[PDB]
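A short write-up of the structure that comes next.
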Amino acid sequence: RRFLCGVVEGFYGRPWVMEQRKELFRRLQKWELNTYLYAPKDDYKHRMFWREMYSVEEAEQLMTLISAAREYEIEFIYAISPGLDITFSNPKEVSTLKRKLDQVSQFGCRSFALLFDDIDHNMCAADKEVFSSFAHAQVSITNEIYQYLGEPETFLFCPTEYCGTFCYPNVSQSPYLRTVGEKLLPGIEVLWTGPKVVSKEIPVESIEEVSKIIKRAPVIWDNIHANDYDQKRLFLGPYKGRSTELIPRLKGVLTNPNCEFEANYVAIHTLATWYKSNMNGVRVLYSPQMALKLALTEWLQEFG
Amino acid sequence: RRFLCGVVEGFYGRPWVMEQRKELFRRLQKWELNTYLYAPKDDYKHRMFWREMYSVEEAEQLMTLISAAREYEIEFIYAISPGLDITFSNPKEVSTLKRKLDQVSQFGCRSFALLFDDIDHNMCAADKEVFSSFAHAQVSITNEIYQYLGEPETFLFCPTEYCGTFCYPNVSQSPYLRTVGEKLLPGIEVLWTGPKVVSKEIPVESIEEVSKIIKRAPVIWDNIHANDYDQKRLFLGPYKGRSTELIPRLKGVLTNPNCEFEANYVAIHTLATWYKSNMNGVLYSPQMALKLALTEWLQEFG
Amino acid sequence: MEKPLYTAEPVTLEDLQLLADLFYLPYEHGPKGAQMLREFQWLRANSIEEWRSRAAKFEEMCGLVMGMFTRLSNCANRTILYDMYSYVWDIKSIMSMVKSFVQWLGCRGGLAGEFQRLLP
Amino acid sequence: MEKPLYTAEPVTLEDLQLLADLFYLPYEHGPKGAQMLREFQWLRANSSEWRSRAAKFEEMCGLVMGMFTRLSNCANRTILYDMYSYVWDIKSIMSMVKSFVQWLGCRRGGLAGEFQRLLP
Ligand SMILES: CC(=O)N[C@H]1/C(=N/OC(=O)Nc2ccccc2)O[C@H](CO)[C@@H](O)[C@@H]1O
Ligand SMILES: CC(=O)N[C@H]1/C(=N/OC(=O)Nc2ccccc2)O[C@H](CO)[C@@H](O)[C@@H]1O
């Protein structure tokens, strides 16, 4: 079957250089991983000033990166976070996004994503008039952009209520996730960061609960190894708290790791090890301490 | 009178890049500062692997850099720290040191510095036999290189006892500083960090005490804005603790700043505001100087 | 009514002046930060009408540290910000907690952080 | 008889194993880490067997320093530089932790940290 497994550069702070990015693809492929989600919360063109098209060098660099992704057989997904200032009702706005993604499509990008994380649940008066709910607004634009792109293979969507601890009034009874579950197109894969933003454990139980209300198996945006929130901390530990039994119940796992690129060896190694371990099983197999000894070994040969 | 005022890139950690160093010169020129001392503790071909000759591309870069120092009216000083594994009595070592600096002269550099900071106070069995004390061995090779290079106008020497604390019995009675002051050629300048490594204050009497034994005005290596010792601590404050009354009693002030290059604006600007204020041997207010620095900086943000 | 466009407000001189006092010298603190630690210690030491007004201006003083980051985080030249992000992101966070603590007083750092929490 | 030339002891696996335990996971300390933390908490309460544990603590402290020492001297400066901040800060915090245990038997952090400390 199709399963998305890799890294998501989706953090705040100094983004990776397209030099580092090309190296991550090699590392990903070497470990039999297959995905890269382009979502660096900084890059003006990605989130804040999203409408703004890429320059000549900006265009040149993205093409090379997309090309490298093909070369190292890694799926490149370009995500957009328009949620701050977007006016969903305004068709001129819709057209600006359509135009923004077309430019990325013209670099070789076939895989896309639309994110609505880290934004307030309140719409403007024009949006309030047109759409019955906030969930209804985001569903319209995502579905519209999906159709416009020509219903692509890989289309991701990130909700505002992306984690257990963020659903009003709770996971099952959330009107927001119900609107998405029902009205969002089936081809569009939904991102979920587990019970918390930075989940200690992603219980199988909790995943069937959310799978139900969103009426599909999600794609985990794992913030386990992320370290933006506390720049004083780094995470070199193995991929713990996620049962190999989640693998048949999910469409994928994308790890948002430490900002400091080089520290993500154990992070992305143990993730690859975890995936490969229950890869084909449909409905133990992976030991973190064992996964870590294996990582620290493959890492030690980068030093010398 | 000649006064070496500028920045010393002498910290431990990821060294700066050609384009940062270039912008440093633009800034240094703009603020009427003159010097620049190349001392990155990391650069393998400076401290540990000093003997190693620069690569073909390394060479081209350094050349382009030294050339940019001239363009921007900045005094380029090249420092080398042998101290670690160097055998002071083996003439092969002395020759290899001579060969290393020859390559530097090729690039366009005229001003040098022999650094002996942060090294074991012990000479090997060979050097122990050949030279009297540890100061004697350093002075021997320093003078030999000062002479081999045809006695440059700018030649700096950092001792191992570069501050007050590090002197035993003390600054006024250390036999190490005595030998340095006595046997080192008056042409060769001496680096000082004040009464401590990161001096809080540099009192005039403190300089008067060391000037007395080193028998010359010192060139201050200023660790006030140095931040290598805590990558959890930033220094965006002003050049405080140093009186303007020090200026006619020193041969210069080279500030070792934060590892993070972009964070040094205030530290360099305020140093310049300090120096300019009393060149001609309350003219300086740290609190005041700071507003000037912050005002000028605000422009670079946009 | 349409949704207002995201606008970047520029870094002010006060923003910078606040930053300079937040990260001052080795043997010193910047007055603006030295005052902010004075006021937080005192506000913690109480349970008059003065506390209600002092704790208020301290929450304004905190939002200033937070806003200073936002404006630094939004300016065209990233190079400046990124070369300091570590230090500036952290002060913004501790200041964000310190603001909320005081709000409730009216009604981390890794393993190295923990060891530095045991010495006097 | 001459000055022994400079040589760099390479990075061992046991070093990585220590590093990874120091900077472990967001909700869990590494075995070695939580262990070092345990002893320092204990040696604090009692001050007058104890001395044998204190010597084995200072033995462990040294390993962190050594770990940084070898991490620095390696050929790949690129890895080191990404985590310079962390490693440098853990080696430094260990030194002042060790030099405090030595003082007991023998009878920093910035403003952001200064705020963190005066909180529960
Ligand atoms: C989908 C997602 O997780 N988005 C952002 C995200 N959004 O919500 C937060 O900012 N949550 C939060 C941050 C730290 C600890 C707990 C919650 O979480 C991560 C924080 O590390 C960021 O890197 C992501 O960009
Ligand atoms: C001449 C001089 O000061 N040399 C070194 C020097 N050497 O001794 C130390 O590393 N000393 C030290 C560090 C922090 C606080 C007190 C002393 O001082 C600076 C400390 O940041 C280093 O960057 C310099 O390379």
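Residues 58-340, 372-392, in that order, are what chain A shows, numbered as in Swiss-Prot.
We read in the header that X-ray crystallography, 3.2 Å was used to get this structure.
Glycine too: its Cβ is placed from the backbone N, Cα and C atoms.
These come from Swiss-Prot:
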ACT_SITE  A:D175  active site, proton donor
BINDING   A:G67, A:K98, A:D174, A:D175, A:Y219, A:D285, A:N313  protein binding site
DOMAIN    A:60-336  domain 'GH84'
MUTAGEN   A:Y69 to S  Strongly reduces affinity for glycopeptide substrates. Nearly abolishes enzyme activity
MUTAGEN   A:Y69 to K or Q  Strongly reduces affinity for glycopeptide substrates. Nearly abolishes enzyme activity
MUTAGEN   A:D174 to A  Nearly abolishes enzyme activity
MUTAGEN   A:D175 to N  Nearly abolishes enzyme activity
MUTAGEN   A:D175 to A  Nearly abolishes enzyme activity
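Across the break of 31 residues that separates A:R340 from A:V372, the C-alpha atoms are 15 angstrom from each other. Closest in space to A:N313 (protein binding site), of the mutagenesis positions given as A:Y69, A:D174, A:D175, is A:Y69, taking the CA atom of each residue. Its Cβ placed at the centre, A:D175 (mutagenesis position) has 15 other Cβ atoms within 10 Å. Recorded residues A:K98 (protein binding site) and A:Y69 (mutagenesis position) have their alpha carbons 5 Å apart, per Cα-Cα distance. Annotation for A:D285 (protein binding site): spatial neighbours A:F68, A:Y69, A:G70, A:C316, criterion Cβ-Cβ under 8 Å with sequence separation of six or more. Listed in chain order, the residues near the protein site other than A:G67, A:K98, A:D174, A:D175, A:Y219, A:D285, A:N313 are A:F68, A:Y69, A:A96, A:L172, A:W278, A:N280, each with its Cβ within 8 Å of the site Cβ centroid. A distance of 7 Å separates the Cα atom of A:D174 (mutagenesis position) from that of A:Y219 (protein binding site).
Comment: protein site residues A:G67, A:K98, A:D174, A:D175, A:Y219, A:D285, A:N313; largest CA to CA distance 18 Å, whole number. Note: A:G67 (protein binding site) has non-local neighbours A:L94, A:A96, A:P97, A:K98, A:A136, A:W278, A:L311, A:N313, i.e. same-chain residues 6+ apart with C-beta under 8 A of its own C-beta. Using a 10 Å Cβ-Cβ cutoff, A:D174 (mutagenesis position) registers 20 neighbours. Cα-Cα distance from A:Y219 (protein binding site) to A:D175 (mutagenesis position): 10 Å (rounded to the nearest whole number).
Annotation note: A:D285 (protein binding site) sits in a coil segment as assigned by DSSP. Considering other CB atoms within 10 Å as the measure, the emptiest surroundings among the recorded positions A:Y69, A:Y219 are those of A:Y69. Around the Cβ of A:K98 (protein binding site), 19 further Cβ atoms fall within 10 Å across all displayed protein chains.
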